[PDB]
There are 2 protein chains.
Amino acid sequence: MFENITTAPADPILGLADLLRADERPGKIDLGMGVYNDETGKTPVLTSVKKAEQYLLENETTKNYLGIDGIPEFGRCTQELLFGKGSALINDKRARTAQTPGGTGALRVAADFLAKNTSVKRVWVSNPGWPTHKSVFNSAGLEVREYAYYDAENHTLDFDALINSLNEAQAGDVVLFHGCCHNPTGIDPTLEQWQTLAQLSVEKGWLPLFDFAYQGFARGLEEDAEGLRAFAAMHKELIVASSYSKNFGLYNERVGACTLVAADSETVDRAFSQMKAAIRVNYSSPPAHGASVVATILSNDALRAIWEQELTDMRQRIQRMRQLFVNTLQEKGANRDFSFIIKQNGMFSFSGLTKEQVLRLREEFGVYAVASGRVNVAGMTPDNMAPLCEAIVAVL
Amino acid sequence: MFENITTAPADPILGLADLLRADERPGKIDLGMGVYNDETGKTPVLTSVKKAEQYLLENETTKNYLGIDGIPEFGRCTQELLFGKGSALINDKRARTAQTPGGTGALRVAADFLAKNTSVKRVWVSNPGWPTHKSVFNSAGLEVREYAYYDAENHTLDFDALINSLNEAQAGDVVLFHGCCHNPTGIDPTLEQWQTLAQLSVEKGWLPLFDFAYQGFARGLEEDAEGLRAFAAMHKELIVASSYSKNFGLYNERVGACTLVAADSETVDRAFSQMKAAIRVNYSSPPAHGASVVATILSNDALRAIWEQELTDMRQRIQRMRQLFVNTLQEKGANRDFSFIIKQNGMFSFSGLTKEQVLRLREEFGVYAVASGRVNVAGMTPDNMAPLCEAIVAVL
Ligand SMILES: *Cc1c(COP(=O)(O)O)cnc(C)c1O
Ligand SMILES: *Cc1c(COP(=O)(O)O)cnc(C)c1O
């Protein structure tokens, strides 16, 4: 049965991990996957999380299955975090959230759901974007189209080209927007632009799908949701897939959520049943540990205070590295000006290097980045900055 | 987009939980889902697991993503547990295991894998069987056929009808076998019958797919795999989906595995790449906590000793309840003879009650079982035995 099975192509992102664990060259630099690092170059377990794990270890009395949609508390707090304390969607009870295995699992679920319960036939993703997006919706049987977004020449968001790109989008089509910290450009729409988009969205009859994996890394928790809330204020329906992998550093515990919004509670409940059906034939119930941690923290004033401060420290350290990166390049004899990199927010920065330059960086200097030229700023420490900037200056 | 979405039908098994959490009638008895209970009627966290969680809490330094296939140690130990210490499949390196989110998630993955990388078009499941099996393979686009298995009149395994049932099975077809503790009959093939089936399997060109969710609940860890190992000794290819939800009591942490076997390491590796591709577009990486616990326990002589004793206690308590159940029915004026229930192994017993009798049990006595008449013996305690047997005797 498996005689003629073809070897699968490597994942442009996860595949980097493999090449790293096969390269001896001591002194490598990992700027690939979007995982946070501290001054040490370690991806530590947040303190709030450890204290939360401590709590669960002492108070858990059973591992009995969770309901298909996960921990109820987790969902409520996820909803407050996205829409805001006194959001109408909550008061009107127009939102239903399912705890899912990571932000990727949420997209998988949203995709399976749409494919077989609605008439959606196309999904519009951005270019440049996150490759996995296409792969996930394609595996669900949906076709993927792309819309313009980045101005490679001025290192900014080409709103005109975006609008003209989405004119070809028909009503009933899904449009996927990155909540904040766009991957990989790091360029997000301004509030005024989100408003114009929310307005445009309604008028064209698009189904908004927000992918929220970096809430808290741009400016702040509440600030980073302005875009989403702008849409949420004008739409009857929308889907939000969020992740807690980054802002909680719970990468391997797979904590995410899929939120569904409808006109009224009667509709969202009816639709939510089909989402749960979609989940049951996949993994059945979501993993408890990771989400339990998140709920424990968010519901405990003390623990939440600590967590919010830890998130702030991560956001700030990345900002420091972003500035240290630019300066070091100039100081090291950088060819062009990389000042635009300060404008970008999040863990990534679209360097602008070519596929060959990136290929040469890992081949000759052991510096690993994604072929697209995307580099993980959160992977830069004061210790690797120099060798890192010298190699980049050597391939320019 | 969601205006006309139809309300999904309730799951015959998980749906019971819902009706339970909506019934006030104090004194209810839950004999639905296959979750273990102690004398108290509680589903406690095993001690070995707590000690293991203790260890991780003190030794984990990062939550950084696991590889797509999960924790390497977990896989090795899962393989030893299934095939045996000195198995050839291991020495020859013909097996690859992917840590998955539960035994259900493993089936989902095996299904997605088969659907788009092999020519498999049909899957043969048993009747009676586990309803989710059909739902999972159907969602993957594969068609599901059924083969005879239970002799409702003699409460035994109708081997003749099974063989004649599978004659209609074409080569390249998948046949799903329950490793042990068949759900729901509790009737498993004898070693001689497994051998005859393994032999028949090869000759017809079927692709064996074992679902192993109750390893350790029939007779013992090594004994319960005799069937699987009988097949493994004659096949070049096969798939094993196992769960650790029951024998480790890790239900909500979603710990399972999908093992793939091929003729040689070159083939299994090539095929495994496509399985990993299948996983990446689903949930990306598996949840760490649950599997970390399992690996920690299995790799630690001390902790393993404790665990094996806890598994033995569960197996024995179920056996005691099974005997206490029969006696209490006679003693309470039972109509027919239920001695056949002692022959069944595992958490479930196929009572033989009709859909109406079962419907009346929950309606008038607050006793919950699955419409098929399947009851969770592991849910019976010395305290609920009486009211439980009196209600059953009242609907006979
Ligand atoms: C990290 C990320 C996700 C989701 O990651 P999970 O690990 O599955 O939670 C989704 N979208 C983007 C753009 C991301 O960067
Ligand atoms: C419990 C069970 C499974 C898998 O359960 P998970 O919770 O997904 O690990 C699979 N097959 C049968 C027959 C089962 O009883």
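Each Cβ is built from the backbone N, Cα and C atoms, and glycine gets one as well.
Among the features that Swiss-Prot reports, L-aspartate binding site is placed at A:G34, A:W130, A:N183, A:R374. One mutagenesis experiment named in Swiss-Prot is A:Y65 to F or S, and its note says Slight changes in activity. Under its mutagenesis entries, Swiss-Prot includes A:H133 to A with the note: Slight increase in maximum velocity of the overall transamination reaction between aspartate and 2-oxoglutarate. Under the heading of mutagenesis, Swiss-Prot lists A:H133 to N and annotates it as follows: Decreases to 60% in maximum rate of the overall reactions in both directions. Per Swiss-Prot, mutagenesis A:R280 to V is noted as: Reduces first-order rate constant over 25000-fold. Listed in Swiss-Prot as a mutagenesis experiment, A:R374 to A is described as follows: Reduces first-order rate constant about 10000-fold. For the mutagenesis experiment A:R374 to F or Y, the note given by Swiss-Prot reads: Second-order rate constants are reduced by >5 orders of magnitude.
Among the mutagenesis positions A:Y65, A:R280, A:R374, the ones whose Cβ sits under 8 Å from a Cβ of chain B are, in sequence order, A:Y65, A:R280. A:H133 (mutagenesis position) counts 22 other C-beta atoms within 10 Å of its own C-beta, drawing on all protein chains shown.
With a cut-off of 6 Å between Cβ and the nearest atom of ligand 1, the mutagenesis positions A:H133, A:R280, A:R374 reduce to an empty set.
Here A:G34 (L-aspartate binding site) is compared against the mutagenesis positions A:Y65, A:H133, A:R280, A:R374, and the shortest C-alpha distance is to A:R374. For the recorded positions A:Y65, A:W130, counting C-beta atoms within 10 A of each C-beta gives the highest total at A:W130. The shortest Cα-Cα distance from A:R280 (mutagenesis position) to any of the mutagenesis positions (A:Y65, A:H133, A:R374) is found for A:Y65.
Annotation for A:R374 (mutagenesis position): spatial neighbours A:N183, A:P184, A:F348, A:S349, A:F350, A:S351, criterion Cβ-Cβ under 8 Å with sequence separation of six or more.
It is 30 Å from the Cα atom of A:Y65 (mutagenesis position) to that of A:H133 (mutagenesis position). Compute the center of the Cβ atoms of A:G34, A:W130, A:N183, A:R374, which mark the site for L-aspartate; besides them, the chain residues with Cβ within 8 Å of that center are A:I13, A:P184, A:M347, A:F348, A:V370. The Cβ of A:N183 (L-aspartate binding site) has 23 other Cβ atoms within 10 Å, all protein chains considered. For the L-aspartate site listed in the record, the two most distant Cα atoms among A:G34, A:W130, A:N183, A:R374 lie 12 Å apart.
It is A:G34 that, of the recorded positions A:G34, A:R280, has its Cβ surrounded by the most other Cβ atoms within 10 Å.
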